[PDB]
Amino acid sequence: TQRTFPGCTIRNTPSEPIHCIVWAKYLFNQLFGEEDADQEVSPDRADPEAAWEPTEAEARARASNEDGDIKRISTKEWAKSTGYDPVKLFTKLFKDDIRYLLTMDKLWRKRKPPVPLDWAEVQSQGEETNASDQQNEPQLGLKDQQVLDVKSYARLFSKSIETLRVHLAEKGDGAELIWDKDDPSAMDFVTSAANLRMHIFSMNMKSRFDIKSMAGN
Amino acid sequence: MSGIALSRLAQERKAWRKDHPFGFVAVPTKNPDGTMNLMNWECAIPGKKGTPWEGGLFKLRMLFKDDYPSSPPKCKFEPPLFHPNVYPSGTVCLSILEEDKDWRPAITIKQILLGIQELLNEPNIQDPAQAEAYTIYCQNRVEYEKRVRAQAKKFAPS
């Protein structure tokens, strides 16, 4: 049978490319689909090195039957409030979240820590030649098998959010869109998000076709 | 409160009776006089394929409350098993088994049972419910495997 993907390694350190893709799958659901508690995309505030373990039975001076919001974080709320802004979302998960995750030094004692990426820094590519965004790397073969650059996946991620937002709006309020592998927008989203997440951990990027085959599996 | 919980309890049985993972057993207690207690289930979970627990059928008791489904149904193994996330009393520990944690009223019993089977393979190191198992598992994986293997064969349907 298929192997289960623990939320810990998904939200924290994904040493496997497939994990970055699974993370993106949950990201889509937690933004335009079903909102879960454990299958969240935001960094846990109840991290063993941050607050509690958290072992059975809380350890605080408050009502256990009336929790404030230690385990009910909803990224969908923030996304809805920002009107699904590509920049805000990008600078959140790929710039602020991993920055907060870096606080957990106990996670980086052997594995290379993630590097935060800002929307402005990715647009003003300094690592490589900031040439034509249209097409700079000449390749041959399947166009969907051509691994794009960080700029490409960044703008692609932004574009997918646009089409997905209006798609949800077309359905109305209180609607939930299920992720699919045949929808260009949904696929572009998961492909870009995964590539960005893996790029932050210094992991080799993957093509859309390659990810499409494993994202849907 | 009462009534509400029973309405959902009956719903769970209806859903489970229709579709459920192969190998998993779950049914409420048959209260005398041809009645049934929906607040007390006798479920059984088999070892997951690929794990040393494979082959063993572990039975547990699912206790429900009147606050259900707002309150999580505490499950106790009958009898308790050698697992760092299982208290010597039988009380199983899980994030979705606590309301203040990850428990949601919309969680189906199916999700809970599957989660328990998963816990058997991947033990939560954050919850040291069983000191003995926790210590052994942390310093001697080999000795742990032996006890788990014998456990599966011990509770294997014969």
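Header says: solution NMR.
Cβ atoms are placed via backbone N, Cα and C, with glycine included.
The feature active site, glycyl thioester intermediate is assigned by Swiss-Prot to B:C93. Long-range Cβ contacts of B:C93 (active site, glycyl thioester intermediate) within its own chain (separation 6+, distance under 8 Å): B:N85, B:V86, B:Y87, B:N124, B:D127, B:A129.
If you look up Swiss-Prot, you'll see B:4-157 marked as domain 'UBC core', on the strength of sequence analysis.
Around B:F22 (mutagenesis position), a 10 Å sphere centred on its CB holds 5 further CB atoms from the protein chains shown. A mutagenesis experiment is reported in Swiss-Prot for this position, B:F22 to A, and the note states: Impairs binding to RANBP2.
Annotation note: B:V25 (mutagenesis position) sits in a strand segment as assigned by DSSP. Neighbour list (B:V25 (mutagenesis position), Cβ cut-off 8 Å, at least 6 residues apart, same chain): B:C43, B:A44, B:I45, B:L57, B:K59. Per Swiss-Prot, mutagenesis B:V25 to A is noted as: Impairs binding to RANBP2.
In the three-state DSSP assignment, the secondary structure recorded for B:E42 (mutagenesis position) is strand. In the structure as shown, the Cβ atom of B:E42 (mutagenesis position) sits within 10 Å of 15 other Cβ atoms. For the mutagenesis result B:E42 to A, the note given in Swiss-Prot is Slightly impairs binding to RANBP2.
While the structure shown retains the original residue, Swiss-Prot records the mutagenesis experiment B:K48 to A with this note: Slightly impairs binding to RANBP2. There are 19 other Cβ atoms within 10 Å of the Cβ belonging to B:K48 (mutagenesis position).
The Cβ neighbour count for B:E54 (mutagenesis position), using a 10 Å radius and every protein chain shown, is 15. According to Swiss-Prot, the mutagenesis experiment B:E54 to A carries this note: Slightly impairs binding to RANBP2.
What Swiss-Prot notes for the published mutagenesis of B:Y87 to A is this: Impairs catalytic activity. Secondary structure from DSSP puts B:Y87 (mutagenesis position) in coil.
For the recorded site, B:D127 (mutagenesis position), the DSSP three-state label reads coil. For B:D127 (mutagenesis position), other Cβ atoms within 10 Å of its Cβ number 20. For the mutagenesis experiment B:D127 to S, the note given by Swiss-Prot reads: No effect on catalytic activity.
In Swiss-Prot, a mutagenesis experiment is listed as B:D127 to A, annotated with the note Impairs catalytic activity.
Contact annotation for chain A: of the listed mutagenesis positions (B:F22, B:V25, B:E42, B:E54), none places its CB atom under 8 A from a CB atom of that chain. The distance from the Cα of B:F22 (mutagenesis position) to the Cα of B:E54 (mutagenesis position) comes to 14 Å. Each residue contributes its Cα atom, and for B:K48 (mutagenesis position) and B:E42 (mutagenesis position) those atoms are 19 Å apart. A simple way to gauge crowding: the CB of B:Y87 (mutagenesis position) has 17 other CB atoms within 10 angstroms, across all the protein chains here.
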